[PDB]
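Engineer: Let me begin by handing over the structure; questions about it come next.
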Amino acid sequence: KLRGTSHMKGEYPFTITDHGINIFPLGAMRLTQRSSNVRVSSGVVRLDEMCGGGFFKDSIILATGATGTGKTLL
Amino acid sequence: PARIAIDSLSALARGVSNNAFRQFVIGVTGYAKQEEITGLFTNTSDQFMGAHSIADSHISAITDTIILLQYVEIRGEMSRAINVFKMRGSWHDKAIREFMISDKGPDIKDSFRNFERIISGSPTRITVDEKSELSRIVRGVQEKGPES
Amino acid sequence: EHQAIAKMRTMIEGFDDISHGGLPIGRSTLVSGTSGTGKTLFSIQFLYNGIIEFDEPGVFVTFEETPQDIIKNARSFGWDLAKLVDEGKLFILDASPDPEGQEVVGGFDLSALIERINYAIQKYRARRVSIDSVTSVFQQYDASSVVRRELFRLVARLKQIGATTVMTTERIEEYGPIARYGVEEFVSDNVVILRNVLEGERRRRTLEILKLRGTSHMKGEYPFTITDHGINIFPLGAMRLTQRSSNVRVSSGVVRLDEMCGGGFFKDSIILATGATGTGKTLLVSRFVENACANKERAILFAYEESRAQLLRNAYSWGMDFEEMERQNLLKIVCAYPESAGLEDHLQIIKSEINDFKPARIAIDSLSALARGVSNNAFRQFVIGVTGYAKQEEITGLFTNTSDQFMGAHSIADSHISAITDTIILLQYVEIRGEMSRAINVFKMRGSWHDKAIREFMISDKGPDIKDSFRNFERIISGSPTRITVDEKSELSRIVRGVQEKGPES
Amino acid sequence: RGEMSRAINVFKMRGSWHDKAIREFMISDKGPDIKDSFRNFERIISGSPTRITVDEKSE
Ligand SMILES: Nc1ncnc2c1ncn2[C@@H]1O[C@H](COP(=O)(O)OP(=O)(O)OP(=O)(O)O)[C@@H](O)[C@H]1O
Ligand SMILES: Nc1ncnc2c1ncn2[C@@H]1O[C@H](COP(=O)(O)OP(=O)(O)OP(=O)(O)O)[C@@H](O)[C@H]1O
Ligand SMILES: Nc1ncnc2c1ncn2[C@@H]1O[C@H](COP(=O)(O)OP(=O)(O)OP(=O)(O)O)[C@@H](O)[C@H]1O
Ligand SMILES: [Mg+2]
Ligand SMILES: [Mg+2]
């Protein structure tokens, strides 16, 4: 509590490093990520094709498969 | 960095609860998103052949591009296959291609067009009179054209 | 009103409903709660509202907080208690200890207080009294039996004096005894319990009226938030089932679809979009919202998965310029991580944004995004909330949902937000010849006829093109069908040989 | 054919290339004798195959 004003509620993880307390307000981060149309290769040309021109620079890529399929290769 | 890659988010999902995990995923996913950084995240689905779900953890919503590898039983053999499942901004190829792995890396080949139930891991070969109709002996209506 | 006891309104949004009318006059209400739950605020709002709305002078007895502080803090919600103390409508009776005091004084002061209070009530002709932290006074050195007596005496004199009182109390456990000395519960005429439940690192405040001697009231806990305007309660269970229902159709932003629904969606109707990840619910959402702006109607888009940038990069790539929809003050995009708060907060934000923009179309991209973490009932309560507020607001709405499993999903929603929905739009991936094609299906529509086929649909730069159904296929829904054929080559336009033209001419 | 026969398979090798065939193998007093692949079967992995016995192209 903070009689008089507002404040984020609940718990928030923090670490004590060689630079003191370090808190991450994972619930404070806003949904304002910049997004462009710029591409970027994958290292696999055929892939880049199937993705219609490569992975966007601004994007998260997830590779899912059974053990041994080859995610670590891509 | 301009690019980042964490091999196996699924390796970090060990022990930890699911929401604690999803919180981790939101963390290194957005931090990367705002920093402009391109990241490739890895996930080993708990079950080979039959996987009814992209991620057991259900993070396939906080992601933009999903790449899918999967074994395909072909004539007593374990062949791979690759499929760009979803891409939010581009068009991407809808084919479930097969692919080998050599010293050179990954050679993406073709799709198994003459099969059924490929996503299962144990397709069903089914040419049995391909795209040529039972009229492969073209009936015989063509017995008038050539004469003496 | 068929209740046996006269009540006074708190004018606190949502409380008067829960208590079927406000607080019983001439009686006393125990608002007890742990630390930082909103006790002072409730009691302060209780007097303020009584002054601002009914010209009822109020008395505020404070035992720990300083009169300057009570005034400094209330400015948090824009209240000038000073101007009121001044106009002589509000009188703060300071009974706090001295920063340089002694020890011993909690009984004759209980008689001196009674008399002090009576004096203030008589002087200011007060109708409402708040007593903040009565507990702190016996917190000098007392036991349950002494407390019961002193509380009773105080309360009993107040009743006689005619005053309608509110008394604050503390507690250490969120679910254990109501108040500290397990005696306050029984001496009060009414009991309101304020909680701040932890549960999975989040905080959820609730308000519950435990008892009201004389009338009934809503039972159980109720979620609420403290904002710049004080307490704000949501009686999610007082939400009746009397929404107006029109036969008015509206477009979905997709021509073929509207046909499929027998002529567009109903204005008054909740729409559900579900399919596997990547199927394209988010496209129909973009198309749904853009059409509200193509007819010069406002529309909000609460996004819980895509940033404000991406939503626009992707939207543009499908045609439709979101940049303009925003400028013409016709389309409003929100955006937020479900994690950035609790459902309560989220549901309010939504409610708010709906008032400050009078939409005619709302879209919540990914209910299942909000589904993250939250228990299933806490989620359904939310779904009842958003789906309800909208239905009674004539606001048409499109809700999205991502089924945890691509191909093979045996149910619409893993959550059962089915019966809560009027129209259901089901997308899925069909496995045909080594490739992943799409398949859209108008699963259900309550007042309409809607098309029964599971069509195939392509996603281009243009948008969603709804083709035809895989007639000659079985086990469709399975995800990977079996091609059986009684035909295929059957007419439609056989005529072999040279049928096409090529780029040159035709 | 109403018989419990085995099959061994090199599922994955991080370095090398390894074989991609599901091979039938027997056990005797000599040890493991890895035979051939059920090339003409389906759903081997499943465990209850189904021989295709495809009628060729049928001429
Ligand atoms: N030189 C090589 N030649 C042919 N195939 C190879 C070669 N190296 C590795 N492989 C094949 O690729 C696979 C390696 O998998 P990889 O290292 O790409 O990561 P993964 O499947 O994503 O994850 P994990 O290794 O934890 O199972 C092996 O299972 C094997 O079949
Ligand atoms: N403008 C505001 N916006 C949002 N929250 C506020 C605002 N002002 C105060 N709050 C919140 O309300 C709380 C104040 O509690 P309040 O002073 O009403 O009494 P209490 O918590 O019941 O009892 P105590 O005297 O032990 O603190 C703070 O903990 C804070 O989180
Ligand atoms: N410009 C485009 N051209 C062709 N296809 C596109 C284009 N943009 C998106 N797509 C297709 O649409 C899909 C995007 O999905 P969409 O944004 O409609 O929401 P969703 O699938 O319902 O949910 P989520 O995006 O969270 O997975 C991609 O998987 C892709 O196949
Ligand atoms: Mg690996
Ligand atoms: Mg989406």
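Note that chain C is numbered according to Swiss-Prot, with residues 14-519 shown in order.
Cβ coordinates are placed from backbone N, Cα and C, and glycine is handled just like the others.
Taken from Swiss-Prot, the feature active site, proton acceptor in CI (KaiC 1) applies to C:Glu77, supported by a curator's inference. If you look up Swiss-Prot, you'll see C:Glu318 marked as active site, proton acceptor in CII (KaiC 2), on the strength of a curator's inference. As annotated by Swiss-Prot, Mg(2+) 1 binding site applies to C:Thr53, with the evidence given as a large-scale study or a structure entry. Annotated ATP 2 binding site per Swiss-Prot: C:290-296, C:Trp331, C:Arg451, C:457-459, C:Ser461, C:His463, C:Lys465, in sequence order, evidence recorded as experimental evidence. Quoted from Swiss-Prot, the note attached to the mutagenesis of C:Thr42 to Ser states: Extends the period of the circadian rhythm to 28 hours in reconstituted KaiABC complex. Decreased endogenous ATPase. The annotation that Swiss-Prot gives for the mutagenesis experiment C:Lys52 to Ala reads: Induces an arrhythmic phenotype, significantly reduced ATP-binding. Here Swiss-Prot notes a mutagenesis experiment, C:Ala108 to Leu, with the remark: Reduced binding of KaiB, reduced formation of KaiCBA, still phosphorylated. Quoted from Swiss-Prot, the note on mutagenesis experiment C:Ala108 to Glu is: No longer binds KaiB, no formation of KaiCBA, still phosphorylated. Here Swiss-Prot describes C:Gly114 to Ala as a published mutagenesis experiment; the accompanying note says: Extends the period of the circadian rhythm to 27 hours. Among the sequence features in Swiss-Prot, the mutagenesis site C:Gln153 to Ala is noted as follows: Higher CI ATPase activity, clock speeds up. Under the heading of mutagenesis, Swiss-Prot lists C:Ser157 to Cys and annotates it as follows: In kaiC2; extends the period of the circadian rhythm to 29 hours. Lower CI ATPase activity, clock slows down. Under mutagenesis, Swiss-Prot gives C:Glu318 to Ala with this note: Abolishes clock rhythmicity, phosphosphorylates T-432 but not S-431. Listed in Swiss-Prot is the mutagenesis experiment C:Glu319 to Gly, annotated as follows: Low phosphorylation. In Swiss-Prot, a published mutagenesis experiment is listed as C:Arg321 to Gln, annotated In kaiC9; shortens the period of the circadian rhythm to 21 hours. Among the mutagenesis entries in Swiss-Prot is C:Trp331 to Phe, noted as: Arrhythmic. Under its mutagenesis annotations, Swiss-Prot gives C:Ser431 to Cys the following note: Arrhythmic. Listed in Swiss-Prot is the mutagenesis experiment C:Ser431 to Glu, annotated as follows: Severely attenuated growth after 5-7 days in a light/dark regime, glycogen degradation in dark stops early leaving high levels of glycogen in cell, mimics phosphorylation of this residue.
Would you situate these features in the structure and describe their surroundings?
Structural biologist: Taking the Cβ of C:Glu77 (active site, proton acceptor in CI (KaiC 1)) as reference, residues of its chain lying under 8 Å away and at least six apart in sequence are, in sequence order, C:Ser109, C:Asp145, C:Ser146, C:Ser149.
With a 10 A radius on its CB, C:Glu318 (mutagenesis position) counts 22 other CB atoms from all the protein chains.
In this structure, C:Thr53 (Mg(2+) 1 binding site) is part of a helix by DSSP. Packing around C:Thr53 (Mg(2+) 1 binding site) is summarised by its Cβ count: 23 other Cβ atoms lie within 10 angstroms of its Cβ, all protein chains included.
The local packing around C:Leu296 (ATP 2 binding site), expressed as other Cβ atoms within 10 Å of its Cβ over all shown chains, amounts to 21. Under the three-state DSSP scheme, C:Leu296 (ATP 2 binding site) falls in the helix class.
Listed in sequence order, C:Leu36, C:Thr178, C:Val179, C:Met180, C:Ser201, C:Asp202, C:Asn203, C:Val204, C:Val205 are the same-chain residues six or more apart from C:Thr42 (mutagenesis position) with CB atoms under 8 A from its CB. In the three-state DSSP scheme, C:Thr42 (mutagenesis position) is classed as strand.
Under 8 Å, Cβ to Cβ, and six or more positions away along its own chain, C:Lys52 (mutagenesis position) finds C:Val44, C:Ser45, C:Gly46, C:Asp145, C:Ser146, C:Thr181, C:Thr182, C:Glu183, C:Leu207.
Cβ contacts within 10 Å of C:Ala108 (mutagenesis position), excluding its own Cβ and spanning all protein chains shown: 18. DSSP classifies C:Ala108 (mutagenesis position) as coil under the three-state reduction.
Around the Cβ of C:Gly114 (mutagenesis position), the number of neighbouring Cβ atoms within 10 Å comes to 7.
Cβ contacts within 10 Å of C:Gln153 (mutagenesis position), excluding its own Cβ and spanning all protein chains shown: 12.
The Cβ of C:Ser157 (mutagenesis position) lies under 8 Å from the Cβ of C:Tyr194, C:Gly195, C:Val196, each of these being in the same chain and 6 or more residues away along the sequence.
In the three-state DSSP assignment, the secondary structure recorded for C:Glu319 (mutagenesis position) is coil. Counting only same-chain residues six or more apart in sequence, the Cβ atoms lying under 8 angstroms from the Cβ of C:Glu319 (mutagenesis position) belong to C:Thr295, C:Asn327, C:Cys348, C:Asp378.
For C:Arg321 (mutagenesis position), applying a Cβ distance below 8 Å and a minimum sequence separation of six or more within one chain yields C:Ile346, C:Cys348.
Remark: C:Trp331 (mutagenesis position) has C:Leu296, C:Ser299, C:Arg300, C:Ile472, C:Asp474, C:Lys475, C:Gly476 as non-local neighbours, by Cβ distance under 8 Å and separation of at least 6 in sequence.
Sequence-distant contacts (6 or more apart, same chain, Cβ under 8 Å) of C:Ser431 (mutagenesis position) comprise C:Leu285, C:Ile425, C:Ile437. In the three-state DSSP reading, C:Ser431 (mutagenesis position) counts as coil.
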Engineer: Are any of the recorded positions C:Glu77, C:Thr292, C:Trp331, C:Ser431 near chain A, where near means a Cβ under 8 Å from a Cβ there, and if so which?
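Structural biologist: Cβ contacts with A: none found.
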Engineer: Using only C-alpha positions, which one of C:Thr53, C:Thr290, C:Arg451, C:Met458, C:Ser461 is spatially nearest C:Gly114 (mutagenesis position)? These are the binding-site residues in the record.
Structural biologist: C:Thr53
Engineer: Please give me the binding-site residues out of C:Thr53, C:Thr290, C:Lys294, C:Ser461, C:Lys465 that lie within 10 Å of C:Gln153 (mutagenesis position), comparing Cα atoms only.
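Structural biologist: Qualifying among C:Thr53, C:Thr290, C:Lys294, C:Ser461, C:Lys465: none.
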Engineer: Quick check: in three-state DSSP terms, what is C:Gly114 (mutagenesis position)?
Structural biologist: coil
Engineer: Rounded to the nearest angstrom, how far is the Cα of C:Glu318 (mutagenesis position) from the Cα of C:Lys465 (ATP 2 binding site)?
Structural biologist: 31
Engineer: Spatially speaking, which of the recorded positions C:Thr53, C:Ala108, C:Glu318 is closest to C:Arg451 (ATP 2 binding site)? Use C-alpha to C-alpha, please.
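Structural biologist: So, of the listed recorded positions, the one sitting closest to C:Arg451 (ATP 2 binding site) is C:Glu318.
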Engineer: Given the recorded positions C:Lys52, C:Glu77, C:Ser157, C:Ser431, return the subset with CB under 6 A from an atom of ligand 1, ordered by sequence, or none if empty.
Structural biologist: none
